[PDB]
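First comes the structure, then the notes that go with it.
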2 protein chains.
Amino acid sequence: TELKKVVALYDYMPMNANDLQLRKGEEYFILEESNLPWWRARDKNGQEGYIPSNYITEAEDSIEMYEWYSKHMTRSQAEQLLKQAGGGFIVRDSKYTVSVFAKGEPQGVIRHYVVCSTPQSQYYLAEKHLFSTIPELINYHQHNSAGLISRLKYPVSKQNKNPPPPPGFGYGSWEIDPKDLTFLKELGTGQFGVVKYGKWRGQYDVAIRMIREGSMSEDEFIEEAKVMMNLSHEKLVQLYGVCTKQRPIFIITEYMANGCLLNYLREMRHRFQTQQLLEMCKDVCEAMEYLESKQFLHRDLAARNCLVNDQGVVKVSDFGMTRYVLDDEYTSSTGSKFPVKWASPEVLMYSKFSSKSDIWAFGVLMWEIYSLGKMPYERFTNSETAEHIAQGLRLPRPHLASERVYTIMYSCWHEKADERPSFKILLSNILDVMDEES
Amino acid sequence: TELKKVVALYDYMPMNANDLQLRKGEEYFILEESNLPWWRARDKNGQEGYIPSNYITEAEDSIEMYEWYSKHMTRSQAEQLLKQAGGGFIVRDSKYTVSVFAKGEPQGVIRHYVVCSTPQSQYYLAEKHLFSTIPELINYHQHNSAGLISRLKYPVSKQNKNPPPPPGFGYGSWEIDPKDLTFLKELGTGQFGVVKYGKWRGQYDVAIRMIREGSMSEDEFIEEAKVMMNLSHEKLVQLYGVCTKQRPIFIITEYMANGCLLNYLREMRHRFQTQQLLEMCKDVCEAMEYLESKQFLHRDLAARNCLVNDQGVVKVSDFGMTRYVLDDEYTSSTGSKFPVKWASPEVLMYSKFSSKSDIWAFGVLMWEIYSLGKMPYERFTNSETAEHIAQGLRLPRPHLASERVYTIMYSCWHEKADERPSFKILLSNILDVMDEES
Ligand SMILES: C[C@H]1CN(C2COC2)CCN1c1ccc(Nc2cc(-c3ccnc(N4CCn5c(cc6c5CC(C)(C)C6)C4=O)c3CO)cn(C)c2=O)nc1
Ligand SMILES: C[C@H]1CN(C2COC2)CCN1c1ccc(Nc2cc(-c3ccnc(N4CCn5c(cc6c5CC(C)(C)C6)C4=O)c3CO)cn(C)c2=O)nc1
């Protein structure tokens, strides 16, 4: 049947003819197993005989066969023998513990590192390398195992690295030269004029926005043009400059290939997925957090007022351009072209726009992003919408929105403006839910 | 004042005379810090000028300066770029996470190892090497750091290794030869005869126990001598043999230098400390657990009935010798020499000794060990002791005993015998409290 084998704990010289000579380190195969103190075994040389049971070590008992494990050693005695030894690695039972000495530093320092046991029969240690430097840890794992699937010696970078939008086509270059502008095609028309994609110096992809007669207050616009030019963020359209010497003054800004994210979600639904609109909302929230840090108010925040580039990243645009609108039906709170769908309570009532109103509009933007572009309150009217917002009604939950993101965009719509979240904490929560989704 | 410096995220060619040429990798010292998008810096070559803020990386921002960290990377996109890369170490923000690929095994396997942040500004990873072999882990740490005070390459062993007691002076050697016995000195007198320390064959330290006339039932003793010889344990005195051919029959057993632990704790109080009596109790409990596994009953368990050797380890002795006593005053339950102090309720009442009675006696032994040898119920008498044990009284807590060990030795004294603990769980609890003390 099955055969048993043990190691020679110590060495024994047969005091009796019926005994076998044990020799420390020479494994012996037990021939019979009983409860008596002596059992018959056989040696590699071929001799067999009875031998003491107090001299055998089971195959799995190799722990005792080693010169480190010491079941008798405790967390105190071990430190007393490690101080007299004066770094000695000594193992003791406790499912075990290890002790090492510290060597400079004459005051001996002892550590009691405990050995933990995995539920899957494995063993490890509750100790972390504690790298105070991330690249130092990356280099360590690069030249070590550390229980990883492989060494961290295969960087995962990309070659599609494009510089960011130049904060203006040159320092102090507020006035663009129409001669440099290289009009190429047309990008549609805007509230104040017509757009067209060209190239500054024929080497920088710019989007020229020519104005319409009696559409914007060019004077005030140029007055605050330096201000609006000082606004620069990754998720923010980069205003390159303005050609004011020529009429209509040309607002040369960053170019976005996909155009309005609203149409991107309502027509270009064959280029993204349901797991990316959250990243779009993160981009929008980052832009809003920046413009809030700048004490600037978007004033008009909506998918229509956001653009998307070839890389698929969404960025806010037309930041704070309302102040330079001439259409009364759009500027007035009771006008027809006024976006009541995204407007807020205090706005619609007393015209008290604020960062809280921008947060309300951002919540509406998240709702429509998750709705794929469906218009808010498609069934209601400009007055019924205010009625329902006052009564307490809120936009429903899109079929693709989780309860978490719905709670986010709902907190964005708190009746009390002073209670509405800030864009910073909104971005924090969006990042949290993103890390959870992923 | 203080000087600032950053790294060149990308490379920039001055489109304007007021600009400075940025070159990826060339650190630049920012001359002035503002909120504008362009700031003036100076280069190592000595040239200074305005440069974009979107191209600078703070010194602590080196994370982005590396080609691994990717704040945009998520737990999904990262796995999509790692599968197309097909083990690539890619870091992303999340306070961070790392991803590596698996290479054999054509079905790509990706891991999402998260990077943890210590409260002390350090960084580590929630990953264990998971060594399924203790000596394999010891070898790994022996040739690695693993965040240890030092490599596990300094064994902490001792040269004072003595073989254990030979389970008898030879196999089947039940009858010792008085000629071999080498009587040396005297060790005192016992209940049945007189003792003396000698040497078997002049080479094995043995303790001969010569019997007294009309003190023991030599016939029954020799009858069960093979049985009592089959009892062998580390914390158990090792009966070497019996010379029955000569009168008085000499019980040659293991020699213990310190003698009775009772006198060891009552006179030899200049060789141990208050942190070792717990180990003594552990030794006694191990012996009791073994003799319980053997369905053998000590019958008389007490510090007096335990010996100690030069190494300071205590071992039980005279295991089950009561059956071979001739003194009626000691055998009878109502006799004068009967140890009522250690006796149990059922014993004193109906004479129903059992493993529960042995557990009671072991609790009493622990109490007296922690009392330094004080006699149990020094004020009471044989009858008042039973009175108080029946009423519910129990031995008090020695000044050196913690509430935990007191609860242990108190559970040892449960009124209901069927409820008294087992020696196995008692040893488990003693080991637990020992690891806690240490
Ligand atoms: C999507 C493709 C589809 N393609 C079809 C498919 O085969 C042909 C045609 C092209 N089309 C396309 C591509 C790219 C772009 N990109 C860009 C659009 C615009 C743009 C265009 C028209 N109106 C506007 N708006 C709309 C908002 N708004 C304006 C002014 C004001 C507002 C609100 C206000 C009240 C604050 C005032 C305003 O100007 C804008 C945004 O400035 C600006 N910039 C810089 C671009 O890069 N757009 C569209
Ligand atoms: C401590 C030093 C001090 N030293 C002084 C200091 O300067 C001089 C003198 C020596 N002394 C000393 C040293 C070593 C030893 N060791 C040994 C003691 C004994 C021993 C001695 C006397 N009585 C007994 N008992 C006592 C218990 N018991 C006996 C028989 C029975 C019992 C109970 C019963 C009812 C079941 C029956 C019985 O025999 C024993 C235990 O067997 C046996 N063995 C094997 C030893 O190795 N003892 C004493």
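Residue numbers in this text run from 1 along the chain shown.
Quick check of the header: X-ray crystallography, 3.4 Å.
Every residue gets a Cβ built from N, Cα and C, even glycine.
Look at Swiss-Prot and you will find A:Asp300 tagged as active site, proton acceptor. The domain 'SH3' annotation in Swiss-Prot covers A:1-61. Annotation of the published mutagenesis A:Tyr10 to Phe (Swiss-Prot position 223) in Swiss-Prot: No autophosphorylation; the original residue is retained in the structure shown.
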Through-space Cα separation in Å, A:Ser94-A:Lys95, 4-residue segment unmodelled:
5
Would you mind working out the Cα-to-Cα span from A:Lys103 to A:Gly104? 2 residues missing in between, answer in Å, no decimals.
6
By DSSP assignment, list the helix, strand and coil residue numbers for the domain 'SH3' (A:1-61), in that order.
3 helix, 23 strand, 35 coil
A:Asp300 (active site, proton acceptor) - helix vs strand vs coil (DSSP):
coil
If I take the C-alpha of A:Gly86 and the C-alpha of A:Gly87, which enclose 2 unmodelled residues, how far apart are they in Å?
7
